[PDB]
Amino acid sequence: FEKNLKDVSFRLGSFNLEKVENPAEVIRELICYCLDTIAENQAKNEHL
Amino acid sequence: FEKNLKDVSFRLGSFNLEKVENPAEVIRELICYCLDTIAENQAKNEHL
Amino acid sequence: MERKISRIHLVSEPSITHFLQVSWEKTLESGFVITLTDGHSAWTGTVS
Amino acid sequence: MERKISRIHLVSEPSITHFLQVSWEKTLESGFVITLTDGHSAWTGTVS
């Protein structure tokens, strides 16, 4: 990518080869983290 | 899915699944649903 | 209809699990759409 | 495991901004990883 904010017209940062072993590992991890945080949010909803 | 009781195992109903490809779009929809429900639960949290 | 964030972890494979996007008829004994996805393939389904 | 919800969008699929909570290691200003997801294979990378 390139960060495209004003006065920022350069390549922002650099990275190594960004990959994981399992195609769905990051997707399923995201889904489970979303489940955890919605559980926390609903628990605090009921408490408050 | 299964159903066992009273000293004998047995076979409950089942899903006659239908294969529809393009998991990318449906995964995007699912994760968007996750994020949106987390956001609404957090809004309820702060309002409460 | 209604999607539900529920991952029944499939013993046959971890990369795919039946997320809930149930489109329930008059009863859950009747057919409804369940979509399980992989990231490389997806599958809907209905119950007989 | 410092993961924050700042989403990414595809170059091959600019229509869909893939809703991905970015995951990097620790204190991104001392090593920052933008997480990847093309809908088909989500990738968490490494940097130096």
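The residue numbers of chain B are those assigned by Swiss-Prot, with the residues present covering 97-144 sequentially.
Even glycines carry a Cβ here, placed using N, Cα and C.
Mutagenesis annotation in Swiss-Prot: B:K99 to E, described as Abolished interaction with NHEJ1/XLF; when associated with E-4 or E-26 or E-65 or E-71 or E-72. Abolished ability to bridge DNA; when associated with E-65. Abolished ability to bridge DNA; when associated with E-72 and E-90; the structure shown retains the original residue. Around the Cβ of B:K99 (mutagenesis position), the number of neighbouring Cβ atoms within 10 Å comes to 9.
Quoted from Swiss-Prot, the note on the mutagenesis of B:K102 to E is: Abolished interaction with NHEJ1/XLF; when associated with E-65. Under DSSP, B:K102 (mutagenesis position) is assigned to coil, being neither helix nor strand in the three-state scheme. Listed in sequence order, the residues of the same chain lying 6 or more apart from B:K102 (mutagenesis position) and placing their CB within less than 8 Å of its CB: none are present.
Using a 10 Å Cβ-Cβ cutoff, B:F106 (mutagenesis position) registers 9 neighbours. According to Swiss-Prot, the mutagenesis experiment B:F106 to E carries the annotation: Abolished interaction with NHEJ1/XLF.
Listed in Swiss-Prot as a mutagenesis experiment, B:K140 to R is described as follows: No change in sumoylation. The number of other Cβ atoms within 10 Å of the Cβ belonging to B:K140 (mutagenesis position), over all protein chains shown, comes to 15.
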Filter the mutagenesis positions B:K99, B:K102, B:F106 down to the ones with a Cβ under 8 Å from chain A's Cβ atoms, keeping sequence order.
none
Quick one: pull the CA-CA distance for B:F106 (mutagenesis position) versus B:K140 (mutagenesis position), whole Å only.
44
